Amino acid sequence: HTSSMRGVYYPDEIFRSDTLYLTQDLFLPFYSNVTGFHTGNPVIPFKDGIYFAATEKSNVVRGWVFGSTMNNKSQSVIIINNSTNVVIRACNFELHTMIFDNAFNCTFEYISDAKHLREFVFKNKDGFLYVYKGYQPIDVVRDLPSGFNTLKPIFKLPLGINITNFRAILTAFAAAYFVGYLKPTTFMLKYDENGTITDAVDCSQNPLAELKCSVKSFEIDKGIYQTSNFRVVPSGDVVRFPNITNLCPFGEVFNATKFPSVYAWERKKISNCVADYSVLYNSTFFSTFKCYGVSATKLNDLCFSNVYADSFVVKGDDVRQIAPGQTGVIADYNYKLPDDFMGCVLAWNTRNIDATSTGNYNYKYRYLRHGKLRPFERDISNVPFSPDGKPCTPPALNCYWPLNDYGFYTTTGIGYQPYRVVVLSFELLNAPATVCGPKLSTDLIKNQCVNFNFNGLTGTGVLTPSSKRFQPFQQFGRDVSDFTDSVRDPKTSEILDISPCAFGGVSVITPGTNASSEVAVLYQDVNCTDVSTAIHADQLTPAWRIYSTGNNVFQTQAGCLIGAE
Amino acid sequence: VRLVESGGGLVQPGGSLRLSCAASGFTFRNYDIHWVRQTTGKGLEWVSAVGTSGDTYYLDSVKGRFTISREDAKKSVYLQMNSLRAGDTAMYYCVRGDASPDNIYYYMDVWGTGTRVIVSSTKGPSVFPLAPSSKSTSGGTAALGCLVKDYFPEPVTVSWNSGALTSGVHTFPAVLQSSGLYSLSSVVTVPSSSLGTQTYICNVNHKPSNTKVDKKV
Amino acid sequence: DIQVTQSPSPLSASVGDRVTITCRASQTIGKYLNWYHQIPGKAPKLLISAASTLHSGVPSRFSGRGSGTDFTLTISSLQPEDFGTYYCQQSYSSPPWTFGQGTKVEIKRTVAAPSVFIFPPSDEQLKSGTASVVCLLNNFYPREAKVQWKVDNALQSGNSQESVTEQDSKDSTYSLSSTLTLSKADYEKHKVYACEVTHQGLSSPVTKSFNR
């Protein structure tokens, strides 16, 4: 009455050579509690993923009808084996003889014409029915024997129906069911010659199996080994970046019929938006698209604190000092940039607009100024300059205006053409998220080891509400080890976030695979007091199903060795 | 998480030749995919990459000539090379970019295997057998010679009777000459006794014209 | 752009584990710089993260530090399966993903004396009108020697190509093949062909020559 390493199926149909692949979608953990019925007439249980197995000869249990609640409440798929005529109907309802009951609406007629132990594993994921077939000659009549029973798929008809039950068992028999539930875990399969498996290691049954799956080898030597214990209890995934808000004004930036000079660059503030970032990627005519702080692609994944826009016109190839560190005449007199800019820049040609064949003298730049400009500094002064005071009335001796106008014309070179540079200054200061990517969010699930994907904080853990010392203007928070400690929700209900996770990754001490079969654990940094409480309540990350505790000893750097006294 | 390349390169400078980069069981619908150009003794000069959106990046030099395209369900990324010049003969790789916290690093997470796109002409290798056996140096230590010339591809190897003694020697990597052809100089150490003893057969083979040639030197 | 310069000299790894791999750049960057590794023959791979996020795949012995503009790559006890060239890349300029140059890590052993042997051109090559002067240099540890070509007391250079093999695993020595290609007329005009070899492990420059 226990699944002794039963229910191993191929995760895909791609042929693989001799390697050690790690499977995640595989189900039916080894040594699981199977609800075998060794028999409103049937005993139809909930599906939740099942494992079909018939240990009776003469083909007693030959029909199973998947679907939903009976009595004509939802669509149900009929899989009946009658005289080698497998007709898969998915339209008959129930107000052997459960087919001709009602004929309201029928569609999708599928006809497939053509001791014993037949194993079947049924999977329903995103509306896809996966059916596998496996046979193994047995001789005992006590219970389910051991074995591997490599499964092979036979039918993969989705039907868009979430199966939840199974019925229509024959009569006039023994007659058993042997249906067992499955749990989502991780698996490590072996690929031998001729495309057969013949060996599988479920990384969820014992710490020794987890250690075997860690180093990716079917043999463990003596010593201490551990890799993050990240293949014990997986779960779903939560997301962020809630429903969209008013559109970002980034579109109206690249539409002004007129643009300022270099010394009088306008600073437009952008806040409380959800930037699409579609005008930056598409329309690939930006000849100087560069990013400095963030990656040029990872823009729809972050929530910037505050973004701006700096629009000015430069002359051709003179766009080489709008980068952090570059110096020159347009880097300390007209427009500056900090050493840590953390933003992108763009520049597109405007030869057919800001250029004439008779004089386009409308843009100027500052090239004579006392000292250098500070990061993000603007000066629109207009006065003759001399480093001795010297009000310098223009025509007196040698006074001239420290502003040289450009020479924009039509018949010129590439390096003398008006290039409008729009500088987007991104920020990640301590402030609520004012600009994010066009994504959707879901509900904040509590007390579940789901991976969290916040505005800019990713990872995994048990998201649980708590109480700490937070500030209204502060959105997220880090720990001493540069790890995300707490973060508020961008949508609403600003509360604390995931508490400290499991107390490190426990190591597995094994004195040798060929030596013995014992298993012992070694916790890196724990107190050896609340470990049993966290394990018995299924709240700890390395929580094995078949696991116990014999003795815990607490010393300086204890590392309670559970497994040997 | 592994990417497998496909195809190679044989066309002449001035033609078109595309590449492909497959994927594996990893979720290849949100990560990035870029190219890498290794000229076997130069810098990894490639910046082209495509992201989740319609983002298409290229290099400042090869701009308006190459195009990139990816397919999520097919798990394949393409790179077409229009108007190919002669200064692009290198091994092209496929890389993936990912940032752990949100944006800081790319890490070039998973590489590929490579694809050589050479742009030149091909000929037939000419081996020079009949090395000087005994004309000026008989005793002491010496070496033989199986120099080959005039061959564009180099899927060659020179074995010494498939192994019969314990001396220890290896061949030399080929070198591209100024004309556009390669040349190899395979040598072998002399054992305690070689004059009038077990000879050696240079197994130079794998000619594009399917014409094998072997001779003892 | 962000011009990054690595160590311009390969570090011959002895039995010790004290490397000084530097990745200095022009501007200053906090952690916008990574480190990779490529064994000659295969594709590159990630070795060291941005000095604070070294993940799995690479053993925890390989450490990393960096701040400002001077980066240092501290490595623990070296392993024989962890040799090759280590590259570093800047992460500031996002579109121009420009890598570094390369720092080769070889094995250090005892100094060997190169057995200089120059061989005359083949007999069948003379029927085509060309001539190849090959000078063989094998069994030497220091990979710093350069070959000088002199024919009839005349300096010959510019028309010679050299090919050096990787460090073997049996004797940990190198082998060089310097070939000087000359025409038939220039070969028949001269008679003496000397192969001048200058090596550090040799007390005197060994020069071999032959007469036609």
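Chain A uses Swiss-Prot numbers throughout; the residues present, in order, are 33-71, 77-132, 149-167, 180-238, 249-640.
Header entry for method reads electron microscopy, 3.5 Å.
Backbone N, Cα and C define each Cβ position, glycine as well.
Taken from Swiss-Prot, the feature domain 'BetaCoV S1-CTD' applies to A:321-513. What Swiss-Prot notes for the published mutagenesis of A:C323 to A is this: No effect on human ACE2 binding in vitro. Mutagenesis annotation in Swiss-Prot: A:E452 to A, described as 90% loss of human ACE2 binding in vitro; the structure shown retains the original residue. Here the residue is the original one, but Swiss-Prot notes a mutagenesis experiment at this spot, A:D454 to A: Complete loss of human ACE2 binding in vitro. Swiss-Prot lists A:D463 to A among its mutagenesis entries, and the accompanying note reads: Partial loss of human ACE2 binding in vitro. For the naturally occurring variant A:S49 to L, Swiss-Prot gives the following note: In strain: Isolate GZ50. According to Swiss-Prot, the natural variant A:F193 to S carries the following note: In strain: Isolate Shanghai LY. Per Swiss-Prot, natural variant A:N227 to K is noted as: In strain: Isolate SZ3. Record note (Swiss-Prot), natural variant A:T261 to K: In strain: Isolate SZ3. The unchanged residue is displayed. Natural sequence variation is annotated in Swiss-Prot for A:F360 to S, with the remark: In strain: Isolate GD03 and Isolate SZ3; no effect on affinity with either human or palm civet ACE2. Listed in Swiss-Prot as a natural variant, A:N479 to K is described as follows: In strain: Isolate SZ3; 20fold decrease of affinity with human ACE2; no effect on affinity with palm civet ACE2. As a natural variant entry, A:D480 to G appears in Swiss-Prot alongside the note: In strain: Isolate GD03. Where Swiss-Prot documents A:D605 to N as a natural variant, the accompanying text is: In strain: Isolate Shanghai QXC1. According to Swiss-Prot, the natural variant A:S607 to P carries the annotation: In strain: Isolate SZ3. Under its natural variant entries, Swiss-Prot includes A:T608 to A with the note: In strain: Isolate Shanghai QXC1.
Neighbour counts of Cβ atoms within 10 Å were compared across the variant positions A:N227, A:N479, A:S607, A:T608; the minimum falls on A:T608.
Listed variant positions: A:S49, A:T261. The one with the lowest count of other Cβ atoms within 10 Å of its Cβ is A:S49.
Here the recorded positions are A:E452, A:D454, A:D463, A:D480, A:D605, and the one whose Cβ sees the fewest other Cβ atoms within 10 Å is A:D463. Where the chain is interrupted between A:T71 and A:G77, 5 residues are left out of the deposited model, and the two C-alpha atoms stand 15 angstrom apart. In space, A:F193 is the closest of the variant positions A:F193, A:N227, A:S607, A:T608 to A:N479 (variant position), judged by Cα positions. Chain tracing stops at A:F238 and picks up again at A:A249, leaving 10 residues unmodelled; the C-alpha atoms of these two are 6 Å apart.
Under DSSP, A:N479 (variant position) is assigned to a strand (E or B) in the three-state scheme. Flanking an unmodelled run of 16 residues are A:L132 and A:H149, whose Cα atoms lie 15 Å from one another.
Two residues, A:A167 and A:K180, bracket 12 residues absent from the model, and the distance between their Cα atoms is 23 angstrom. There are 22 other CB atoms within 10 A of the CB of A:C323 (mutagenesis position), with all protein chains counted. Note on the variant positions A:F193, A:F360: the fewest other CB atoms within 10 A surround the CB of A:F360. Annotated pair A:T261 (variant position) and A:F193 (variant position), C-alpha to C-alpha distance, rounded: 20 Å. Within the set of recorded positions A:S49, A:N227, A:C323, A:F360, A:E452, the entry lying nearest in space to A:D605 (variant position) is A:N227 (CA atoms). Cα of A:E452 (mutagenesis position) to Cα of A:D480 (variant position): a distance of 21 Å.
According to DSSP, A:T608 (variant position) sits within a helical segment. The Cα of A:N227 (variant position) lies closest to that of A:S607, out of the recorded positions A:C323, A:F360, A:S607. Counting only the Cα atoms, the space from A:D480 (variant position) to A:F193 (variant position) is about 69 angstrom.
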